[PDB]
Every structure is written in C-alpha cells, then in structure tokens.
Amino acid sequence: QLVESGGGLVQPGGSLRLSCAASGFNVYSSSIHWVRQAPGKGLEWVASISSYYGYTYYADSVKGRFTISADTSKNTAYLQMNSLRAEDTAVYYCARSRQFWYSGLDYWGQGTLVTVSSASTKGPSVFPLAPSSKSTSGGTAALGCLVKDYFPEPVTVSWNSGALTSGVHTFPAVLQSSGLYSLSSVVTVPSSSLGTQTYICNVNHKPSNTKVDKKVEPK
Amino acid sequence: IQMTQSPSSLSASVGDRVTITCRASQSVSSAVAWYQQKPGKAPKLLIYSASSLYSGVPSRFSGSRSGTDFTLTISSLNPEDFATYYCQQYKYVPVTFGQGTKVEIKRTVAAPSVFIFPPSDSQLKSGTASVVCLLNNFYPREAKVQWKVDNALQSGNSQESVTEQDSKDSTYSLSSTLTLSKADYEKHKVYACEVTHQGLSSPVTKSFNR
Amino acid sequence: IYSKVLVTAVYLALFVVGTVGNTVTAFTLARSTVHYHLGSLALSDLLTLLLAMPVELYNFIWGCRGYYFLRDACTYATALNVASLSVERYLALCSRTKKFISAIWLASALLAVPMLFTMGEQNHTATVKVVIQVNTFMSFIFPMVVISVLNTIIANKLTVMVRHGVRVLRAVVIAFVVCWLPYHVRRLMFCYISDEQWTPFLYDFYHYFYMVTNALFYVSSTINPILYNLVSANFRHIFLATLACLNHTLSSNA
Amino acid sequence: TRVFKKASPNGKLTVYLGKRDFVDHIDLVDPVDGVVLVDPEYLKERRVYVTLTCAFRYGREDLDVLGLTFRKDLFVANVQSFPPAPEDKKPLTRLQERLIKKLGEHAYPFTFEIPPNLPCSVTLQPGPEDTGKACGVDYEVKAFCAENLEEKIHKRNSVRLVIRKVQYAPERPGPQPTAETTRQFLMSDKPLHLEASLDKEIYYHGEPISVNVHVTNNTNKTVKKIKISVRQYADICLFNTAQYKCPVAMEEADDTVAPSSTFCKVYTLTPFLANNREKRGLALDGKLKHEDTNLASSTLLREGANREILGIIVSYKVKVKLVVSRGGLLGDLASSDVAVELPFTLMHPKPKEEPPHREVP
C-alpha cells in the first residue's frame, strides 16, 4: 500500500516537494516510480528511484527539474518538483515497480495533483442561464447556472438544495482563458415549470467559502 | 519510443469483444504492460510482459504480442471494465505510455437537445458575455458545435466542455460558452448554435438572437 | 668530505621518500595473503629505514652497532619474505596467514637477537667480525640466488608472451643485488681483509664504497616494497588517492 | 513463443536459443536446447559445431601481480551440428521441435546437458577502471563452422551466445540462523551471552535482515559499540579454496551495554549495490552484458559442494560483533572483539516468466 502527499499551487518557476509513504514495501527490493497525468490527458512518466543500483532515471521533459530521493529508514521516496512551468500542472501518481523482474507498476498511490499557476483565489459566480419558453421547444427546460472565475478545481454546485438531484447536468470545470476555472450547471425541467417550483443554484466554493446559493429565474 | 493505441474510443456494450491494439514506434520486444484507469482514479495493472496477466485481476483481459503491436482483448466487457486503458513499455528508460482508450457503453443514436441559453443578465453586468449552448443527451458524442454568432463562426473563442457518459442514459452532454466581452455582446446581434452530432440529420438552428 | 656529506643528505632525503612510499603501501595492504606478508615486510623495512638511514647519515657524518644489526636483520627477514613471495607467485603460476605473520615477526626478532652482542661499540673483535661476515654472506647467498631464480622465471614466463612487469622486477632485483650482495661482500672484506696492506687508503676506499652501498641498500630495501607495489598500479592509485584524502542477440518467435 | 537468434558476421551461421537463463535445480539443470541454421550449399561443405564453454576468468593472484585473465574452462562440450550426429536418438525438446519445422531442413538442433556440480554464473564486480572481459564463471554457447574441432574457429563465423546457470531460492525454509557465543572476559564473571539470531533463513535480494543482537554482559567490561555486518563469503575454488570474505552491509550503532545488564535490539539492515558499488572484486550475479546485476546469490549445489572442483561458491553470513572495553587495564588502544556469525542464503525468488525485464536505455 502506497500513500503520497504534497499537492498544491506553485508559481511558474517555484518548487514543490512530493513524497511517497511506501507501506509494507522496501525501497531496495522495489523501485519507486512517479507518474504524471495531466487533467484529461494520458499518463506520463516522470522519475524512477531504483535505490538499489543507485540510479534515478528521469523523463526527457523534466530532466534536471526533479530531484527524487529515497529515505529508506522511513520507507519514503521523496521527490522535488522544482522550476514548475505552467504546463507542468497535472496529477502526480506514485507507483512501485519491482527492483528485480520489473513486471509493470503493480502498486499505485492515490495521486497528488500539482497545479502550477500564477492565479490567486477568485470568487465564483451565480449567473443564471437565461431560460425562455419559446427557446425550449420540447418539454425539457433550459434553466441553468454559470459558475466562472474559480481558482481551484473543487467548486461544489448543488441544485435546489439537493432536491433536484435527478436531471441536473453539471459540466466539468473548463479552464478559463484568463487563467481561472469555470464549471457550469444545467438542469432540465417541464416546459411549463418556468415559475412552477423554480430551483435554487446552491453553489458553494471550497477555497473562498463563497456559498452563493442563488435561485435561478426564467427570462 | 512512441506507443500509439489505434482504438482511441471503444463504444461497445457488455458482451462485445473490445480489441485495443497498441503499436510501438520501434521494437520494444515483449516489455509491455496494460493499465485500467477509472475516471479520476489511479491506474491498475492488468497485464505485464505483454502476455502475462497480473495476479488479482479478472481473466477477461488477454494481451496479444507482435513485432510492435500489442492487442488487448476483453470480450466480456463487464461494467467494471468500462474505463480507460493505457499501454506502457519498460524495455527502455524513457518509459512511454499509450494515448488511452476510453471504453463506453454503446447506446442508440440520439439527437442533441441543443438547448442554447442566452447570456445571463448578471453576467452582462460583470462586463463579459457567455452564452452557453447546452447540447445534451447525445450518445455518439463528437458533436461539432458551431457558434455562428451574427453569421460569423468566431472560431477559437469557444469554451466547449463535454461531460462524461450518463450513469443511466449513457449519453454525453456538451456546453460551449461564447467567451466574449460586454462590448462584443452588443456586436453579437444574433447568436446561434450549430451542433452537428451524428444523430442530428442537419445542423441545428437554435438562434439566440441578442 | 663535504661532497660526501651532501650526497649522504640527498640519499637520506630519498630514503625518507621511500619510507613514506612504504608506509603508503602498508596502509594499502592494511585493508591477499602474499600482499599481507609483503606489507608486513614493508612495515618492518620502514622501521629498519628509520633506524638505519638516519644511522647511515650519522655514520657518514661520523649499541649503535646493535641498532644497525637489528635494522639490518629486520630488513633481511623482509627481503627474504619478498623474494620468497616472488618465488611462490612464480611457482603458483607454474587463520594460517595470521599465524604465519606472527611467526615471521617472532623469527625476525630471533634472528636480530644474534648480532647485538658481537657487533657493538666498546667505547675479542675477530669472532664478532667473523660472525657478522658469516651472517652477511648467508643473507646475500640466499637473496641473490632467490632473486636471480625469480627474475629468470618471470622473464621466461612473460617475455615469451610479448614483459614490462618481468623486466621491472629484473631491474629492481639487479639493483637490490648490486646493493645488498655488494654490501655483504664489503662487510665481509672489511672484517676479513688482512691487516697487511690495509693502509688508510684501503680503509678509506672501503668505507666510502660501503657508505655508497649502504645508501643503495636502504634504497633497495625501500624499493622491494616499491617493486612489489609497482605492479598494482590501479590498487596503488586508489590507495594513494585514499591516503591523500586525509553480431547481436535478436529474438524472433517460433 | 520467443527465441533468441544470433547470426555470424557473414550471416551464413545463425543460432536460435530458447532462453539465456538456465535454472540450476541443484540435482539437475535445464538442458541448453536450440537449433543452428546452416547453409548446406553455401558453407563450402564444412561441418559446424556447438561449444558450451564454462570459462572461469579468475584464480589466484590479484592486481595482475603474476596472473592476468587465467581462463580455465571448467566444462566444455562439443557436439556435431551440421552432420545429424551419430544415431542421435535423444529428445529434441519442445523448443527445437517447433523451431526445426519453422526454419525447415537447414536447421539442426543441439542439446547441452549441463553438469550438476558446476558453478552458477557469478561475475565478479569489475573495478571502476576495469572494463570489457570481467572475472568469474561465464557460460557461453558458441557455434562455429570448422571442418575439424581444431580449425582456428574462424571469427567471421564463430557465433557465441552468452547464457547463465542461474539459481533461485528454495520454496521451503528450515532452521533459524540462531548461534550464540560466550567469552569469559578476563575470567572475571560468567561469560556474556551473545545469542543473536536472524528472522528468516532465506532472504531475497533487497529484503531486510532482522539481526536480533541479544547481549547479557556480566563481565566488568562494557561494550563501546555493537556492529552487525553482513559478509559475502566468495570462496573462489580455482585455488585451494581462496575464500574472499567481503562485508556488504554494516549496522554499527553506538548503543552501549552496561556491566551486569541486558540488551536486545533488532539491527535491521539490508545489503544492496549502491553502498557496495565501490568495493571491487565483489561477487555479482552473472552478467550477459555490462548490465547492472544484484549481489551474487548464495551458491548452492546438490549435497552442497559435493563435487565442487572449482568455481565461485558465494555464501552469506552476518557478523554480530561486540566491541568491548580492554580487559583489565584500558589504555584506549585495545578492545576485545567478541563476535557471532550467522549464516543465511541470499537467493532470488523463483520466477515464472523470463527473468530480466529491467529497462535498457
């Protein structure tokens, strides 16, 4: 069982330190590999500390930026993400391939996301999508809410205080052009329900604790 | 090394054979492993040595071996098997992973709703315009939504995000934001939506006006 | 006299350098049973150098004969050990170690115990001179023959393959022979040349030749360890650094 | 499934091996199967032979004192390949059964029953300056085209494939490495009991060693430091058992035991190559190339070294030292060194597929 920590926000050119709490395994009998996965992209190898042959291999992209070590007494394989560029934002995983008879990376860690950006915490929005009866040709309603200008990925957006939990489609948080995040939310309802039991966009932001919870209204 | 998975997307339901061919740039011998990663979880080893099946995983997964191609057959395709699969080689120090092969439930084609929503009044007060076109409930996905604001494509300035498959409907939903300015909002006299999914026979005409 | 003193000082500096090299070799050998015996002989020869090269410098400037005999007997045991190591290596090419080292030290002490009482500064002597000459003759007879046999064996084994190691060993052995065997012969002559025609000129010539040969003999005692360590260049370099620190197999399926 | 095909410089001679890692089951060894594809109408009507060398590039002497690469072939076997042997009534194995049909009538097999009491491939660690041909036992399957056995073995067509007689740890451990030493220090009090023991008889490469140093120092002397060291007993049998002990892991904690007091602390330590990369002359597992390999596995054979004529017998044991204060008068120059030696076998676990998968840049 592997456990890792050290994820957070780093400025472009800063430094972050990630570690693996290898439990039940040895750093000499099992090489520890750190694997990067960008959000929505495929896996990408970063580093591998054999610690038996004393060789710490590195990716072509992150060559000298990383300094991965191995504290054998504490059974940890410490890693240093330094000089983190903007495009280095990703989720970093920990994998334990056998030192002898590699046989793939069988044991995997939880994963510590390392977002690298210059943006600070910014308040989200409670913009209600403009619903029109004429626009909704069918019975489904176009009511929804817009939540933009969010710095960190987690931004909770509940609907009708958890009542309208069947029919609300919340889109993943796309990266805003400025540098922030934006995760909208659209809920379908009856075409005649423009005023009948209007739902409430209960959005609660994690970092700024900005619980707007503003009800959406039709145009 | 550049290992590529030809089947980027596998829209197959349970009981359908799902062969994921992954061909390396050059000969990586028999050192290929395959991982299954659930949405937003950690990858799980399935096979190693390109043939050997990892202990503790179902026998539905079977890896092929060739000069550079390494297929993985599943056949059964249980709900637990509906995830993204990566092919990784360890025959060279720059370990190269595959692009990824998302496996989704096959569903009957559905025309996107294309319920375009006009810009929010409060959003207009902020100083920007964001008219999100909420196309929803389309199984085949791959909907080429075109803004066509004021008979102008305005390509590039479009924040299109598509959610994952529905838990029960197994239908994707995609929203494309206009991402404009308050001054541009007045210029955009007539916005629209031109979702072009496979289910839709022709381009949609959900005009947003102003 | 002044030129002789200057030459003696230069020889003393060279002997000090050789003793430093021997100490480095002993430190290398501290961490190879033949090499262990060679290192023990090198340490014994370094002690003998500290007791004799200063004594050689004093004699050039000028009990004491007892200290000289102790040093010379330790060096004789060391040289016998080195020649025997070379001969044993040639023969091999053609707890026990520690016990042997301890017994070698004990035997060296027993051999050194011999000439202390006979050779000494009174402020009778015929028997002392005879004993010293006999000991020197025996030491030279064993070392010269052993070195010649070892050098011939090494040259026959290595030069035919071409060697450098055999040639270096032969040159070092030739120098060590022309030092020790001439030194033993000079001692036996000075203790055996008849008093007739033994004028001051003959005595002075014998003394000068013996001083030169004794400087050369100290050099050869320090060089036997140096000759042994000359063939371990990689290990010698590592030890010096430590001291200064302080077509193709494809595959194709069936 | 997969085979290893090496070709001669001209290309006319090709050797198809099955696996370049042969397990030694102590009692028996995996036969070296394979086929040789030889051109009948293009080899100028010359018979081809297969030679399994067991070269031992070691022996007495060190640092090129009087010996330099004294190759002694501990076992060499030559079988006629181009001629289909005299009445070759032997099994062809499943490796050469499918290979022969695949290549056709121009491929002829060869089998090499390796002797039981013969060394495992254990390449001695070369020095930092040392490179190329290293020391230790190294097997080789060498197929050449020569009219007779003595035909200078033309280098243009003398294909040689390097193999190993590797050995894997037993699947049944027995006793516990428990051995105690006692010493009546200065004949003062009852002897101290150094009843050290390990945790398991067989330790795989990289797995920890639990050294349970147990001391009851009843004598007046007290220990300045306790050192537990793991030693690699490389017993090179080319000479008269020129055993070369070498410590590979050390745990010397300054923990001190008081007189008339007890002490018990597990000295967990692990041997690896990073801390022992400097130590030249170290016995490593046999290398087919300049690849990095682990420390040499504890060599074992049928009834132990029943007929070990020559070869590196690598064995491991841990040295539970006890540096005590000088007996009687203590001048800070001498120290009694009670110690205990505990044997253990450091052998790889039994693999299922082909042994090596390590990334090769």
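By the numbers in Swiss-Prot, the shown part of chain D spans 6-366.
Each residue, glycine too, has its Cβ placed from N, Cα and C.
What Swiss-Prot says about this one:
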BINDING   D:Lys250, D:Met255, D:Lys324, D:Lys326  1D-myo-inositol hexakisphosphate binding site
MUTAGEN   D:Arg169 to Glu  Constitutive active; enables phosphorylation-independent binding to GPCRs
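Annotated features taken from Swiss-Prot, shown on the structure.
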residue	record	DSSP class
D:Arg169	mutagenesis position	coil
D:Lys250	1D-myo-inositol hexakisphosphate binding site	strand
D:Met255	1D-myo-inositol hexakisphosphate binding site	strand
D:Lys324	1D-myo-inositol hexakisphosphate binding site	strand
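Using Cα positions, the member of the binding-site residues D:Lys250, D:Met255, D:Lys324 nearest to D:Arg169 (mutagenesis position) is identified as D:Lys250.
It is D:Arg169 that, of the recorded positions D:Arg169, D:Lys250, D:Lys324, D:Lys326, has its Cβ surrounded by the most other Cβ atoms within 10 Å. With a 10 A radius on its CB, D:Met255 (1D-myo-inositol hexakisphosphate binding site) counts 16 other CB atoms from all the protein chains. The 1D-myo-inositol hexakisphosphate site is defined by D:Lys250, D:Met255, D:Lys324, D:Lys326, and by the 8 Å test on Cβ atoms against their centroid, the other residues of the chain that qualify are D:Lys232, D:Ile233, D:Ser234, D:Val235, D:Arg236, D:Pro252, D:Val323, D:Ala344.
Largest CA to CA distance in the 1D-myo-inositol hexakisphosphate binding set (D:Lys250, D:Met255, D:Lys324, D:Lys326): 15 Å, whole number.
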